[PDB]
Amino acid sequence: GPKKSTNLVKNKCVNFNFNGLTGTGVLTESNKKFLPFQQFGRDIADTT
Amino acid sequence: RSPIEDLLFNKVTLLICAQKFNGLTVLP
Amino acid sequence: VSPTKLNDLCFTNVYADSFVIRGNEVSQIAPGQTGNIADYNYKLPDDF
Amino acid sequence: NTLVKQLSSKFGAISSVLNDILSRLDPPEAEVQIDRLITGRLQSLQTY
């Protein structure tokens, strides 16, 4: 839909909405070698 | 610790810690 | 989906199908229906 | 591990995510959508 994008906040607890994925947490940068078709990331027990 | 205790500690092996973030805590 | 909440959500697959039918046939367009429109013409999925 | 895996079930609901259900429907049947999740999670906790 027509919603306003917000600039990147990092290393703080924040609500986040990435393409309708609503969540709450802290953002950081990581050395995860994502393949070009790979979009999301998961681990044990299928948590984002 | 004695060599026996060191061997027993090394023999028992104690991402999985980050998944206990849904109200689950382990007290020391 | 709630009728007042289709604006803020992000949508993965959208299908727009257009046709014309009669006055007594509009109630047949529903998941899990009987009748020759719903059986031989246009069948919606059970989990719609 | 089994508790954390079981946290991501549906128990007869439309989704396994509380925020996805809450941003999808209006309250007066979102509450009966989430009541089944409540029953399943209490049963899981009592078993554990």
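Using Swiss-Prot numbers, chain A covers 526-573, in order.
This entry, so its header tells us, was determined using electron microscopy, 3.0 Å.
Cβ atoms are placed via backbone N, Cα and C, with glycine included.
Per Swiss-Prot, the features are:
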VARIANT   A:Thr547 to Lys  In strain: Omicron/BA.1
VARIANT   A:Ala570 to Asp  In strain: Alpha/B.1.1.7
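Cβ contacts within 10 Å of A:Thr547 (variant position), excluding its own Cβ and spanning all protein chains shown: 15. The two recorded residues, A:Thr547 (variant position) and A:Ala570 (variant position), have Cα atoms 18 Å apart. Counting every protein chain shown, the Cβ of A:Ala570 (variant position) has 16 other Cβ atoms within 10 Å. Secondary structure at A:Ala570 (variant position), as computed by DSSP, is helix.
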